[PDB]
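Novice: First the structure, which I've put down as structure tokens, then a few questions once you've had a look.
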Amino acid sequence: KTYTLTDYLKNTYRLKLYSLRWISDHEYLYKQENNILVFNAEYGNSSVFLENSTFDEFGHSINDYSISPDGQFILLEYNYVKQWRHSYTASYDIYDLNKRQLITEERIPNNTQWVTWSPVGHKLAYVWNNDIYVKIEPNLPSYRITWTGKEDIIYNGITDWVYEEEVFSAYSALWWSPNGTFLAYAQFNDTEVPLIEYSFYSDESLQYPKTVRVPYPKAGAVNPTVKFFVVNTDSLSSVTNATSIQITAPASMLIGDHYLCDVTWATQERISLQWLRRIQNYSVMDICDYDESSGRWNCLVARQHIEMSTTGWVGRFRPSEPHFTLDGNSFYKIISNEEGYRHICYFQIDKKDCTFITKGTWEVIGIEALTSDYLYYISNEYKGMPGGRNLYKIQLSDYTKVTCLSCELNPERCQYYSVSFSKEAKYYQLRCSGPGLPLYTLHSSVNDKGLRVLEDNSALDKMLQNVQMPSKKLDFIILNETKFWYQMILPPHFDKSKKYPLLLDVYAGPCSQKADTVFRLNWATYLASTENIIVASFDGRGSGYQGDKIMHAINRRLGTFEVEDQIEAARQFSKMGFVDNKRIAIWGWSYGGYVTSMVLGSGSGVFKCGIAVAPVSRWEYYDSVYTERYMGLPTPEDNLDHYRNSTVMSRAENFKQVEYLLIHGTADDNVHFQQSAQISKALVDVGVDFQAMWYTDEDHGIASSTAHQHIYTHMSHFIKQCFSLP
Amino acid sequence: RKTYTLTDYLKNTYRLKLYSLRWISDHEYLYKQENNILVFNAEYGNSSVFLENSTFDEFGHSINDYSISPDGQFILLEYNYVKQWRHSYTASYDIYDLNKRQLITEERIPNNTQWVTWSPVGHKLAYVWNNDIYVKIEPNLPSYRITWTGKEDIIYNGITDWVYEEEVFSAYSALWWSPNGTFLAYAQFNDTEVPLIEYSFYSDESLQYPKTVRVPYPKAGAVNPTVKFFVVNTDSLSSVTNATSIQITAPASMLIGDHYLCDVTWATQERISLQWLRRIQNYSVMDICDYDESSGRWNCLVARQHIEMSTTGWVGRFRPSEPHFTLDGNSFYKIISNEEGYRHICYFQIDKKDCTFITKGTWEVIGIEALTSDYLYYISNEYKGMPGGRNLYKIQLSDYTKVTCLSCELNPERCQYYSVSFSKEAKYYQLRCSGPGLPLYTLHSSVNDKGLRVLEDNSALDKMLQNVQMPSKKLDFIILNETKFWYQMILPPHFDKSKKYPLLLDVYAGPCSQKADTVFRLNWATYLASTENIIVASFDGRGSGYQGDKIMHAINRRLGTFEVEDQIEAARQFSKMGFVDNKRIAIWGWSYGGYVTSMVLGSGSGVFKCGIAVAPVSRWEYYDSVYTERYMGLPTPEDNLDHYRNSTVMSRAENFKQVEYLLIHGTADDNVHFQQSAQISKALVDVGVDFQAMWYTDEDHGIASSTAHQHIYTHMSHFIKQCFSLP
Amino acid sequence: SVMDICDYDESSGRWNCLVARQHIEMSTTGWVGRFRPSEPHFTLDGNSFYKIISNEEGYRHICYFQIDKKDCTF
Ligand SMILES: *[C@@H]1O[C@H](CO)[C@@H](O[C@@H]2O[C@H](CO)[C@@H](O[C@@H]3O[C@H](CO)[C@@H](O)[C@H](O)[C@H]3NC(C)=O)[C@H](O)[C@H]2NC(C)=O)[C@H](O)[C@H]1NC(C)=O
Ligand SMILES: *[C@@H]1O[C@H](CO)[C@@H](O[C@@H]2O[C@H](CO)[C@@H](O)[C@H](O)[C@H]2NC(C)=O)[C@H](O)[C@H]1NC(C)=O
Ligand SMILES: CCc1nc(CC(C)(C)C)c(CN)c(-c2ccc(C)cc2)c1CC(=O)O
Ligand SMILES: CCc1nc(CC(C)(C)C)c(CN)c(-c2ccc(C)cc2)c1CC(=O)O
Ligand SMILES: *[C@@H]1O[C@H](CO)[C@@H](O)[C@H](O)[C@H]1NC(C)=O
Ligand SMILES: *[C@@H]1O[C@H](CO)[C@@H](O)[C@H](O)[C@H]1NC(C)=O
Ligand SMILES: *[C@@H]1O[C@H](CO)[C@@H](O)[C@H](O)[C@H]1NC(C)=O
Ligand SMILES: *[C@@H]1O[C@H](CO)[C@@H](O)[C@H](O)[C@H]1NC(C)=O
Ligand SMILES: *[C@@H]1O[C@H](CO)[C@@H](O)[C@H](O)[C@H]1NC(C)=O
Ligand SMILES: *[C@@H]1O[C@H](CO)[C@@H](O)[C@H](O)[C@H]1NC(C)=O
Ligand SMILES: *[C@@H]1O[C@H](CO)[C@@H](O)[C@H](O)[C@H]1NC(C)=O
Ligand SMILES: *[C@@H]1O[C@H](CO)[C@@H](O)[C@H](O)[C@H]1NC(C)=O
């Protein structure tokens, strides 16, 4: 038997996880059953901590919970209503975590946007109607920090649509000081930001469709503006409104449109801020000390470090974050070296030049932990594979003596790692993501030895024994003296003397990686296991984790090299002799939707057919922060010419050679239906037949249980027919 | 050799020729030739060139349409045509003088003018601009502002709001001149509490943010626009003072709740008839209103009121029918359902309560086309007992039993569908013939009744078409409970009853619909029948029109029931007929038809393999109030909510697992909103049924754009071909 | 009246006057200046300037301004 569509859609063969949240440097929590238990590692044992049926009589079903770092209060989250990718709305209730009695008075209000404990003690910070509130005790009246909060126009301590999606990847824009004395926050001003407007059809009982109006800056439009503040949570009278000390952006930033792109505390009294110019090739970091006598914040002009880029933009998606030594007089941050590669720099607060603590033809992925002895980080060095993740440990006292940690713990099963550290890194967890079944293991960083297996996924392993699973290749091809990596999802009982159809699974967007060592049970698994379709993905120009030379390649030049490199990919695959040339398809979601569209638009005649889900159609339609990073401004004096040369509409005439499926959710707040509306219109006008599917009230995820089920069924029907599959 | 292909249909290969004339006097009409516009003498035809097409080019715009003043002195010129809804649009206007030689330059008609009309004699103008009414006594003089209240999307003076345009007046105009252009009567519509349908218009790829279009549109049960009525006196317009308009208020029984103004007809120089309709559309009232000098006001005497009601259904076919006053205005004729339920001509006296019927029978009068003093002229489907035929009749007024069929016999093989254009006092008439053969336009005298000349016999079209293998049309009936129900079939050429043909059921099936008729058409079906060998059939079952009230009011308060079942029963009778492949029977429709199709596909009947729904209604709460409520009453617990509730297509989603479905809809459909199809797709996704969708960006209800018209038919053609396993 | 202080940004090529370097001069008893606001005399480094302004007794005296501080000293 094979891994069917219903198997993927009903999640029969489930990957097991080990999610743990460290309350301390010793103990973590795990939902094992329905209820929460406290685990250790010092003698190794564990005990039952609390039940989801200690709050059975609560009345509601809790969406999430939160522990107050001191361990005295639990914060229960229910009435969850989703907004965008991260933003949402909930009701919150607090318990005296000891007595497990509900805190009855001064309750946190319904319709709260964000809530967060101080890193120590049990202070609260919440956002409600775009305003910031603070609760020193979970049973005392809140202290109202901001008063400017206005729906859709002024966000205090939460992000607007674009800062949520592209800049912070979070709703909240609040940052407590290490020891909970100071609360920093951003305030976003959407006043002149244009609204995207779209209909929401709602339940069928809704007679007249609603119009949703999100302030959303499309490429070139009036962006939001941002101010930054710090407030002292201790000294906080009720007799007088709380005064909030502003920190303005540096001069070189105030001179034109800009973004606040990083917030990192250093000590109780030191905060660091990274600002980005709207043209995202220049970025500045301010370090700001508190003044005990002023009550104010001073960022020294000489202390300003600058992150520049003349080959492309800055960062991978945003400038990298700093990690501060305990004294706060020094920090490490991942940056690009003189020849492309992204490595860790040791900055001395009181000067300009870092020195690189790493070098070579491989990028560092992220800094995971810092002690005053070593520095822990993830990279793709092992076996010079960019699609692999391994955990490394570098000695601060000697930068040349770098010991690996994960790489060889299990080489065959495990080439892709992530790590969750304890509260001071006395222990750490390893998520192995593949290419074998995910493996979760608890280690001690004391003597770097392994403690125990947390999840070896043998349960899933056992019921995958009588399934004919797809296999997976992961290898490079050389193009113009460059290693370009691809992956293949090969059908079981693969026979390279046979000719298999192929689906090119494309994302291809800036700094992407579709060819990795990650193990996945997805739609491609069904396609190979059942339909005997090879599913392949190729990391061409503009993909990530290979240096600035490959990644910046598409700078100001989207819809070119990454599009062209996807076609060349197929040519290479087919010319490996196991591919039916006559049956090659292409598909992608979001950016990949755009690339698929572009390829089917290119007229190369490699591709028989293709699917594009929520594609971009022309870059002016997508949002400023993302689009402008790689494209610039759509003005005649910048890149308006190329914005025009990259629209899918302009290639409508070419879709006559291909069978095409275009799918889009009508309530897609991210990639707007508009984009697909313009593709279809463009196609109609040249007289090309294609398939279409809108999804009423689905967003960019098309993630409703029933919609998800439907879109994959539909696409399966499409691909099979295109492929003459019975 | 060859057949009627898709490109044929789509590229308009075999054109159909019309003869679009405009009467101007009693003996003369206008036609266009080399683009040159000529006047013809009906008696002789010694036709001279009226206005050669070289006069308007250096003038430098696009002459979309034109209009002569009735006295013949001035030509109105329409340009910058920008469409609103079905009828409503906006344009710039220049006036051209024949006598003074050149065009007018001073006090010019505004850009963005909503509507323009001449007085019925002379050369007065009345126009609406920015929802307000203006009058030009002389094309060159300043205009007198009649109304100061008009506010965009809210107060509509002399033009209709969305619903009144589509549903009541089938016009953008709410202006009616008195016969000799002395009085200007108008309606004012208020949409203050009318909710707005809102939808994205996407425009050119150059528009960065989609525009939200917003339109006052009462859905079933929603707050309706209100209506007031006025008459102004144009001869007594003062420059020094604001012109006063006299309000005629609706009768007591109408103000007692929501209502509509449905009809406006001037009777005489100083007499107007107004028909009002209750919101529950089974009770309507006609007011005859006379001017009174010594008061200045208008009086509609209670004793001259005329109630027109229905207990089986609604009043009228779609609206109460219009009066036809005798020259002296003391009497009128109108089509009303009789005691048998058949629509016939009733003769009414202003100063009396009962009418007397002057036609009767098991058939219906379609329209009163002319009324002289010797003859009533009317179109009916009496001939041969074919409800799908239309012929011309004259009633000898002096003895209404003496009736003559003017068109029946002229050419009974070629011609059984007719319409008529009468000259101003009916001295002459154009007869248009629309089927079953090729269209035929003929010009006639009323005195002798002799045919004068063939204006257009489509021989040009006949020439090419005898090389093409064309489908026949069979028009017949089947008997269901000793009731005849008619169908038509577009039969592939060389049709063989030994063979089993795939069948496509072409469905409208709205109230008072008629899909089975004698009209000749060149459509998508002509292609399916000729090229693909699909039998396409249509069937007029219960709810359908021109066959009496018993059949038409059968769906009263019960939409999405009998008209749906009768479509299913049709196909059954069509299989049972012996020349139909059971395994290949599809169904498709547009508007109401799209609703029926969807309702049939979800039926569980299992008769139908696959179906196509274009811009369907999904549930009746989504459609406009005056159409829907005519048939459904209000969606309330007190009226007809349960049935609104049972008659949605969404509640049948589960059953779509049984058919192959294609659901198509334009996004800028202001009529049946894209909403309706959004809710269908969503209901289908929710029960895990696979269907096919196609949205059309910025298209409206007609999906009428050149390229979008071609696209949708090509798309449908592929769906049908696959469903029927055609290569 | 408002004194803007504008710097040439090298990478830009453009000129920029930061709002925090804006200096306001106004009068409640009449017009600002003798016939126009007074001209600034900058110290060599550009960071400071002297200016004749009316003092709180309506007497025109030399005030010492810092580019960043709103308030001067006479
Ligand atoms: C978010 O940004 C908005 C600008 O996009 C800010 O709104 C501006 O603030 C000004 C002061 O409140 C407005 O009015 C000015 O008021 C002064 C008072 O003395 C008058 O002299 C000015 O003539 C007057 N300006 C005008 C043109 O009326 C601005 O008009 C106003 N701009 C807007 C709303 O578009 C918001 O205050 C800001 N919010 C926060 C808290 O940062
Ligand atoms: C259009 O209709 C509205 C009612 O929907 C009328 O507005 C009312 O005006 C009267 C004044 O006599 C007020 O008492 C009401 O409060 C108003 N209603 C609302 C909610 O606006 C208005 O009179 C109508 N306009 C015209 C031209 O007749
Ligand atoms: C991890 C998924 C993701 N995350 C992000 C946000 C970060 C880049 C910060 C991570 C973005 C940027 N909006 C996208 C994205 C969306 C649309 C397009 C045209 C391009 C990129 C995606 C892809 C997706 O939503 O499917
Ligand atoms: C002849 C065209 C037409 N004219 C009219 C207007 C009158 C009935 C007054 C004549 C209407 C009524 N809105 C419709 C119609 C539209 C939608 C629906 C659900 C039902 C009926 C159509 C059908 C169409 O638009 O194709
Ligand atoms: C929130 O929900 C409802 C208000 O409709 C009410 O029963 C309850 O008191 C509210 N609770 C809080 C925490 O304010
Ligand atoms: C705080 O500020 C707001 C408006 O700025 C004001 O209305 C309110 O009274 C103030 N509250 C206190 C306690 O001063
Ligand atoms: C209408 O439009 C044209 C072109 O903009 C212009 O010549 C004319 O003066 C405008 N207005 C009037 C009053 O017709
Ligand atoms: C007529 O009425 C309008 C609006 O009521 C008023 O403003 C105006 O004074 C009058 N028009 C003239 C010019 O007499
Ligand atoms: C038009 O009709 C009105 C009202 O009957 C009357 O005053 C006038 O005589 C008529 N004018 C002409 C020219 O017929
Ligand atoms: C008989 O009456 C009608 C005739 O119009 C027919 O369509 C229907 O099937 C029958 N009715 C019932 C309920 O038997
Ligand atoms: C960033 O990009 C621009 C546009 O290509 C380029 O001219 C320059 O290198 C950078 N601009 C600035 C102001 O730093
Ligand atoms: C400037 O003058 C105006 C008008 O005389 C007056 O309202 C105001 O007092 C003055 N403003 C200032 C800033 O003194």
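Sequence positions for chain A are given in Swiss-Prot numbering; the residues included correspond to 41-766, in order.
Per the header of the entry, the method used was X-ray crystallography, 2.8 Å.
Keep in mind that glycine also has a Cβ here, set from the backbone N, Cα and C atoms.
Copying in the features that Swiss-Prot gives for the protein in this structure:
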{"type": "ACT_SITE", "residues": "A:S630", "note": "active site, charge relay system"}
{"type": "ACT_SITE", "residues": "A:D708", "note": "active site, charge relay system"}
{"type": "ACT_SITE", "residues": "A:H740", "note": "active site, charge relay system"}
{"type": "MUTAGEN", "residues": "A:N85 to A", "note": "Does not inhibit dipeptidyl peptidase activity, interaction with ADA and homodimer formation"}
{"type": "MUTAGEN", "residues": "A:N92 to A", "note": "Does not inhibit dipeptidyl peptidase activity, interaction with ADA and homodimer formation"}
{"type": "MUTAGEN", "residues": "A:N150 to A", "note": "Does not inhibit dipeptidyl peptidase activity, interaction with ADA and homodimer formation"}
{"type": "MUTAGEN", "residues": "A:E206 to L", "note": "Inhibits dipeptidyl peptidase activity"}
Novice: In whole Å, how far is A:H740 (active site, charge relay system) from A:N85 (mutagenesis position) when you measure between their Cα atoms?
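Specialist: The separation of the Cα atoms works out to 44 Å.
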Novice: Counting only residues 6+ apart in the same chain, whose Cβ is under 8 Å from the Cβ of A:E206 (mutagenesis position)?
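Specialist: Set apart from A:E206 (mutagenesis position) by at least 6 residues yet with Cβ under 8 Å, we have A:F357, A:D663, A:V665, A:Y666.
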Novice: Taking only the recorded positions A:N92, A:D708, A:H740, which one has a CA atom nearest to the CA atom of A:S630 (active site, charge relay system)?
Specialist: A:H740
Novice: In the three-state scheme derived from DSSP, which category covers A:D708 (active site, charge relay system)?
Specialist: coil
Novice: Filter the candidate list A:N92, A:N150, A:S630 of recorded positions, keeping only entries whose CB is under 6 Å from an atom of ligand 5.
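Specialist: Among A:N92, A:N150, A:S630, near ligand 5: A:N150.
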Novice: Report the nearest neighbour of A:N92 (mutagenesis position) in space among the recorded positions A:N150, A:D708, A:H740, comparing Cα positions.
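Specialist: Comparing Cα positions, the candidate nearest A:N92 (mutagenesis position) turns out to be A:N150.
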Novice: Select from the recorded positions A:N85, A:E206, A:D708, A:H740: which have any Cβ-Cβ contact with chain C shorter than 8 Å?
Specialist: none
Novice: Taking 10 A as the limit, how many CB atoms besides its own sit near the CB of A:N85 (mutagenesis position)?
Specialist: 9
Novice: If you count other C-beta atoms within 10 angstroms, which of the recorded positions A:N92, A:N150, A:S630 is the most crowded?
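Specialist: The residue with the densest Cβ neighbourhood is A:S630.
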Novice: Test of understanding: give the count of other CB atoms lying within 10 angstroms of the CB of A:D708 (active site, charge relay system).
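Specialist: Other Cβ atoms within 10 Å of A:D708 (active site, charge relay system): 25.
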Novice: Which chain-mates of A:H740 (active site, charge relay system) that are at least 6 residues away have a CB under 8 A from its CB, listed by sequence?
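Specialist: Once residues fewer than 6 apart are set aside, A:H740 (active site, charge relay system) is near A:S630, A:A654, A:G705, A:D708, A:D709, A:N710, A:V711.
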Novice: Does DSSP put A:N92 (mutagenesis position) in a helix, in a strand, or in coil?
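Specialist: Going by the DSSP assignment, A:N92 (mutagenesis position) belongs to neither helix nor strand, so it counts as coil.
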Novice: Name the secondary structure element type, per DSSP in three states, that contains A:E206 (mutagenesis position).
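Specialist: Looking at the DSSP assignment, A:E206 (mutagenesis position) belongs to a helix.
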Novice: Of A:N85, A:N92, A:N150, A:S630, A:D708, listed as recorded positions, which ones have a Cβ less than 6 Å away from ligand 3?
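Specialist: Passing the 6 Å Cβ check against ligand 3: A:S630.
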